[PDB]
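Have a look at the structure below before the remarks.
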Amino acid sequence: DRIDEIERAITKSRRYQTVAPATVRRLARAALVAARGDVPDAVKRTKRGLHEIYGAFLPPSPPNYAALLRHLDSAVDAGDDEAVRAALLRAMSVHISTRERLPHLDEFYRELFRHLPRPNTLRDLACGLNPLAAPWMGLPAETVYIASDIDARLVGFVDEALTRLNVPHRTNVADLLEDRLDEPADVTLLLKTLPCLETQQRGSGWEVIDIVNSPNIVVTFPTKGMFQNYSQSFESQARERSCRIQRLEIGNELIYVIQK
Ligand SMILES: Nc1ncnc2c1ncn2[C@@H]1O[C@H](CSCC[C@H](N)C(=O)O)[C@@H](O)[C@H]1O
């Protein structure tokens, strides 16, 4: 019952009302045991935990997605590609992490896909608002975009955006530390996610990379001794598994293209 109680408080009007029930329950269980059974403290622990992995990237209250979609529609309707891209850039900027890549979006994907095969199915885990980029990805017309994150409204908005861009897609609310990763996908994107997973569960980072059913994985780390920290640990861990990888650095992002 104590977990249900915590969750009820975590339906946290504003910030965490639509976070994946699976994520709330996982955090609440760890928080309860760590809080010595004190629900009030368990609630604070969970809330704080949610801010670390989710809340920190988004607004104090849910973003105004309706307005973001409205602008998207006007552009798509007016058949103005410039307007569509402008509306997409504006939307993606609501998510703090995704916002950091916008200045290097074209270089980022132009280069990234030169090191990848032409995908039939692109999976974007802990996607943030990244899927809204794509017109920049030069994806094959038939490519199916599979995106997921930890918030239903964010993911639900990613779905509407992809629908307006007429991009074949499927979207789900999935927690990388529990949900399945066996669905086949030619390429999987794990952009600026590992650090967050490691914080939630030590070692989870590479456990995900290993089980993800994709022969091609792109793992990135934010750069803004952050580059040193991330490049050293990841690279030692890779050479420790004889993983074939190609390193790149675009904008404030350290990129690793993993094959097999
Ligand atoms: N356990 C978990 N499972 C899936 N996504 C998670 C997660 N914990 C955190 N996230 C998500 O991790 C993302 C990190 S920020 C990076 C967002 C996006 N990948 C981009 O590159 O721009 C957030 O969107 C957050 O909601």
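Quick note: numbers on chain A are straight from Swiss-Prot, i.e. 8-231, 239-274, in order.
Heads up, the Cβ atoms here are built off N, Cα and C, so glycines get one too.
Summarising the annotation, Swiss-Prot assigns S-adenosyl-L-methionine binding site to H102, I103, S104, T105, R106, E107, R108, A133, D156, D182, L183, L198, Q207 and lists experimental evidence as the type of evidence. Note: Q207 (S-adenosyl-L-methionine binding site) has non-local neighbours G56, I60, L184, i.e. same-chain residues 6+ apart with C-beta under 8 A of its own C-beta.
Record note (Swiss-Prot) on the mutagenesis of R108 to A: Loss of S-adenosyl-L-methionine binding. In this structure, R108 (mutagenesis position) belongs to neither helix nor strand by DSSP; it is coil.
Where Swiss-Prot documents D156 to A as a mutagenesis experiment, the accompanying text is: Loss of S-adenosyl-L-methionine binding. Summarising the environment of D156 (mutagenesis position), the number of other Cβ atoms within 10 Å of its Cβ, over all protein chains shown, is 27.
For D182 to A, Swiss-Prot lists a mutagenesis experiment annotated as follows: Loss of S-adenosyl-L-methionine binding. Secondary structure at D182 (mutagenesis position), as computed by DSSP, is coil.
For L183 (S-adenosyl-L-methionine binding site) paired with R108 (mutagenesis position), the C-alpha to C-alpha distance reads 22 Å. For the recorded positions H102, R108, the ranking by surrounding Cβ atoms (within 10 Å, all protein chains) places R108 first. Taking CA atoms as the reference points, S104 (S-adenosyl-L-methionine binding site) and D156 (mutagenesis position) are 13 Å apart. Per Cα geometry, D156 is the residue among the recorded positions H102, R106, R108, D156 nearest to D182 (mutagenesis position). In the three-state DSSP scheme, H102 (S-adenosyl-L-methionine binding site) is classed as coil. Under the DSSP three-state reduction, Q207 (S-adenosyl-L-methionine binding site) is assigned to helix.
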